[PDB]
Amino acid sequence: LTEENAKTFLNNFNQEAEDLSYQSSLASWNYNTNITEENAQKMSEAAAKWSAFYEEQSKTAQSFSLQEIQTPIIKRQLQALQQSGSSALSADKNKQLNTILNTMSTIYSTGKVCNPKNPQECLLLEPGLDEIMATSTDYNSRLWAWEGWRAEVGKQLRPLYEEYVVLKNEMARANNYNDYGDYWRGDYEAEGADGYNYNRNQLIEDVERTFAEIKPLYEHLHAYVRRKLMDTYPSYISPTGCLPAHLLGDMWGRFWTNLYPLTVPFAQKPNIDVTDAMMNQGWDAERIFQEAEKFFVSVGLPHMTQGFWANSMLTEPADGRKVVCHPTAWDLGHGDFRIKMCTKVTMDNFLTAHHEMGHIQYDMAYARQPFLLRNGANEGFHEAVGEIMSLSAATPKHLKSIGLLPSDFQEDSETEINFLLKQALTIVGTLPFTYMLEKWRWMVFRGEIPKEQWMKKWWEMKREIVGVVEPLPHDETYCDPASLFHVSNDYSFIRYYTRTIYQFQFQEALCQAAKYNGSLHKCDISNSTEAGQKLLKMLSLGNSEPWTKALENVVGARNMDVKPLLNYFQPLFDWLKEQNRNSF
Amino acid sequence: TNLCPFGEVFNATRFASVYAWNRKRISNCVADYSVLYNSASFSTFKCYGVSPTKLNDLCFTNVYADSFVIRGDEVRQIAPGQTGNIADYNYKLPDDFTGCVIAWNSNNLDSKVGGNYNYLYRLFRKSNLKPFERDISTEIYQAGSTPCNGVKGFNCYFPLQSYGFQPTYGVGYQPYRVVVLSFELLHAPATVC
Ligand SMILES: *[C@@H]1O[C@H](CO)[C@@H](O[C@@H]2O[C@H](CO)[C@@H](O)[C@H](O)[C@H]2NC(C)=O)[C@H](O)[C@H]1NC(C)=O
Ligand SMILES: *[C@@H]1O[C@H](CO)[C@@H](O)[C@H](O)[C@H]1NC(C)=O
């Protein structure tokens, strides 16, 4: 009692966890720098030790029953440590259960797939050549080259998954909850006082009423793309059926390697050749990054550590000395705060740099709330922080006021359309996918009927939503969420959903307090301290205060608000709305 | 003429811990303070109630030198009318005291690769420590689920933990080397000047 046993157990938890996390981060660093596979063996050993020790902590969480009489603030930590997690179960069941996902992944890296009936340009499905060997608009020699590939993958995915889904039902039966689908959403509850509890089904009540009034947003998007496909050659869209799905190259709807260039219908305006005109100056990776601190001295945020600029790895290799190059920012535990990205100099390199720059500044805000709140405060804000600053820095007037772009070339009123076409494209085509997918994902593990009737209704749903169909349907040898390294391995998938809304919420939050007349698109970041002052306090909250109470105090928000998103582009939605009356 | 060797005390070889530290005696010596004033190597040389110019002219019967190592952030938290884990369970200063505190940085010497775990800390005690405390006893913490009779049950666990040290840590958590000067006046003659 008197919160000494809990304090001491949690402090020992903090010490051991910091040591283990620092060891694991150091092992990751040594692995990605001096790979020898015994560093990876020690990685596995330390991870197994950490897991077993954490399971013992979960067992020792049976140390004090709670009931209701207490009203402390440490109750969040109490339930976090008492969380069952992967604990319990027989030592035989989960011991073979955890040996499934890794051995599933082995059939992917060892497989070799290249151009069929073409010994030339034959190479593995890797992004080095995939961009040009897959995302090319070809019709005759591409139709039958992917059915075989996606039937070869799905040869054993149905028989494996039909047992996998029922074998994971053991965690559903011993998770102290009732349904595996609701297990994920059962950890989002935020209560600090009466009237600020999160209702489990608040989403299904509020969002679904508002989804009806936004219908015309989607039907007319299809009328835009037909301005190009129907214009060139009269063999893409057959009148009997609907538009094809193979020539696009990516059914995931994330990147467009050929739609993006040929996007503006008029194509008379001059594009931007900034990189060609700036390569002569000498702006390399080290010469680039100074913009962040030049902004932040005007804002007031703390500078980076000596190790931050001592650990860059922005130099070219000598001869073919490749490494694992991916966007990865890590906390690395006890105040390390290191960024790792081996980047060259390109135009999109600017869009890269700020995006992971935001992560470390956001992390350097809640370091005073131990390891209890050093975790991610919210699943959506983590990427929103990285992307909001970047999109704001993407302002042409921002990039002109520094002294680089001549004032003779004044800004125009039609190029913002070209700027924002892809920005409004990439973050709009995913929301219906995710909303259908997550709810029906929680529906399908109930198993009312196996999966040989859902695909039939899938096509009817798609036709009544957008009207997409292929002339000769395939057989049942597929699984959409299976061939994905970020889905099959069971990560958080609403994290690719939430980031669209909160960025616009915070952009509106700044633009309503930026004291700017005229339009609402000319919001600029430089030379502003009040915004940073009001922002740092929100960053430095963590799991201490519910987001509901925080948003109430800031502006008033019981739930999500998308009408900022609607009204921030409705003055630009005239083109999508009124010019599209001659088609359905 | 006949100066008191502060250098061997400061630039030592084997270093003191925070839970087993011992006093150092200064008697029959001469004071040389301009070196400290213009040392030019001082992380935090701040102290109130004494002025360095006239500190040369002051003489005291007994002088105790205290040196220890703590986390860089809490170097200024050691003061009268202060709190914290170190203040309440590891080391506390009398409020009436009016000496001076000096901070150094020893990353180039103290730290190493591998997280030197020799340095420790004493957290477990039933109460707060009286000022100027030194004990070798390790009295049983009165927390016996039922007996703590050397049995690992409830509230009975290992009380000693480490403090890792690598150069990769942040500046605020780098090990700072801190020395404490004790000043007091005794009726006995003051041969230290
Ligand atoms: C990474 O650093 C090590 C440190 O010397 C380099 O040499 C390895 O050292 C370990 C430990 O002494 C030996 O067990 C290995 O046999 C050494 N050679 C290796 C791992 O190839 C190592 O060469 C460095 N790695 C790279 C890629 O430069
Ligand atoms: C202590 O630091 C170094 C290491 O011994 C030494 O060279 C220096 O002269 C000393 N500082 C003094 C004597 O003030």
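Throughout, chain B uses Swiss-Prot numbering, with the displayed residues spanning 333-525 in order.
Technique stated in the header: electron microscopy, 4.4 Å.
Backbone N, Cα and C atoms are what each Cβ position is placed from, and that goes for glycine too.
For reference, Swiss-Prot has these:
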- B:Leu368 to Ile: In strain: Omicron/XBB.1.5, Omicron/EG.5.1 (VARIANT)
- B:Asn440 to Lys: In strain: Omicron/BA.1, Omicron/BA.2, Omicron/BA.2.12.1, Omicron/BA.2.75, Omicron/BA.4, Omicron/BA.5, Omicron/BQ.1.1, Omicron/XBB.1.5, Omicron/EG.5.1 (VARIANT)
- B:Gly446 to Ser: In strain: Omicron/BA.1, Omicron/BA.2.75, Omicron/XBB.1.5, Omicron/EG.5.1 (VARIANT)
- B:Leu452 to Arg: In strain: Delta/B.1.617.2, Epsilon/B.1.427/B.1.429, Kappa/B.1.617.1, Lambda/C.37, 19B/501Y, Omicron/BA.4, Omicron/BA.5, Omicron/BQ.1.1; Contributes to cellular immunity evasion and increases infectivity (VARIANT)
- B:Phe486 to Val: In strain: Omicron/BA.4, Omicron/BA.5, Omicron/BQ.1.1 (VARIANT)
- B:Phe490 to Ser: In strain: Lambda/C.37, Omicron/BQ.1.1, Omicron/XBB.1.5, Omicron/EG.5.1 (VARIANT)
- B:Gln493 to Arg: In strain: Omicron/BA.1, Omicron/BA.2, Omicron/BA.2.12.1 (VARIANT)
- B:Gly496 to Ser: In strain: Omicron/BA.1 (VARIANT)
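Annotated features taken from Swiss-Prot, shown on the structure.
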| residue | record | DSSP (3 states) |
| --- | --- | --- |
| B:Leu368 | variant position | helix |
| B:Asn440 | variant position | coil |
| B:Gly446 | variant position | coil |
| B:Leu452 | variant position | coil |
| B:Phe486 | variant position | coil |
| B:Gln493 | variant position | coil |
Notebook entry, point to check: For chain A, which of the variant positions B:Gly446, B:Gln493, B:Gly496 fall under 8 Å by Cβ?
Noted result: B:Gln493, B:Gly496
Notebook entry, point to check: Should any of the variant positions B:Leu452, B:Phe486, B:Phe490, B:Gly496 have a Cα within 10 Å of the Cα of B:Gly446 (variant position), which are they?
Noted result: B:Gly496
Margin query: Between B:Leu368 (variant position) and B:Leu452 (variant position), how many Å separate their Cα atoms?
Written below: 29
Next item on the list: Quick one: of the variant positions B:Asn440, B:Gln493, B:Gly496, which has its CA closest to the CA of B:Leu452 (variant position)?
Entry: B:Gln493
Item checked: Cα-to-Cα gap, B:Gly496 (variant position) vs B:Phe486 (variant position), nearest whole Å -> 27
Next item on the list: Would you mind ranking the variant positions B:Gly446, B:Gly496 by how many other Cβ atoms sit within 10 Å of each Cβ and giving me the lowest?
Entry: B:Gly446
Notebook entry, point to check: Could you state the CA-to-CA distance between B:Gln493 (variant position) and B:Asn440 (variant position) to the nearest Å?
Noted result: 24
Notebook entry, point to check: For B:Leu452 (variant position), what is the tally of other C-beta atoms lying within 10 angstroms of its C-beta?
Noted result: 14
Checklist line | Pairwise Cα distance for B:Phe486 (variant position)/B:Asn440 (variant position) [Å, integer] | finding: 42
Notebook entry, point to check: Between B:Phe490 (variant position) and B:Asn440 (variant position), what is the CA-CA distance rounded to a whole number of Å?
Noted result: 32
